[PDB]
Structures are given as C-alpha cells and as structure tokens.
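Peer 1: Sharing a structure with you now.
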Amino acid sequence: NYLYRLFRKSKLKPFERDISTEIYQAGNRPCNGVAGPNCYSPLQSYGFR
Amino acid sequence: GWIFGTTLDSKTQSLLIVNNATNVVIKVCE
Ligand SMILES: *[C@@H]1O[C@H](CO)[C@@H](O)[C@H](O)[C@H]1NC(C)=O
C-alpha cells in the first residue's frame, strides 16, 4: 500500500508534490503507456514485512 | 484571474485563481 517514486527527469524544488503517473522514458522508443524495454513505471511499491 | 501550470492537460496540478468581484477562488487540482 506504500509507494515511492524512483525515476524522474529532474530534482524537486523544496516543498513540492508531484503525483503524476506516466511511464518513464529511459531509452529511445516511446513507451505510449505500455511497459517494455527502457520503459518502467515511475512508482515502485514498498515491500514491508 | 490567472491560471498556472506545467502542461494543463489534466496530468499535473494546475493553480487557478478566479476573481468574480465578490471573492477570490483559488484551487490547485487539474
Ligand atoms: C517542471 O516542469 C518542466 C516542464 O517539463 C520541467 O522541465 C521541470 O524540470 C519541472 N520542474 C521540476 C522541479 O521537476
């Protein structure tokens, strides 16, 4: 139930919130909302046990 | 009034300030 963002194209300004959910472009081919090579979701879920 | 934002396509928070000569309405959501 807890998620953290690990991929972004820049660094945040102090006291800023960004809650957008778009597929990160880590390569050259566009993601177009579909996961694949060089295309990952920006938010990874925590694994608390 | 004035609108503010990055892309303004219901993908990010967009600051909106509206004057109607009675109050000032400020909202953040897209
Ligand atoms: C705000 O949006 C612009 C538009 O893409 C971007 O270049 C900039 O890095 C963003 N600011 C932050 C702090 O991420």
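Following Swiss-Prot, chain B shows residues 103-132, kept in their order.
In case you wondered, yes, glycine gets a Cβ from its N, Cα and C as well.
According to Swiss-Prot, the protein carries these features:
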type: MUTAGEN; residues: B:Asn121 to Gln; note: Partial loss of biliverdin affinity
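Are these features on the surface or tucked inside, and what touches them?
Peer 2: Taking all protein chains in view, 10 other C-beta atoms sit within 10 angstroms of the C-beta of B:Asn121 (mutagenesis position). B:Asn121 (mutagenesis position) falls within a strand segment according to DSSP.
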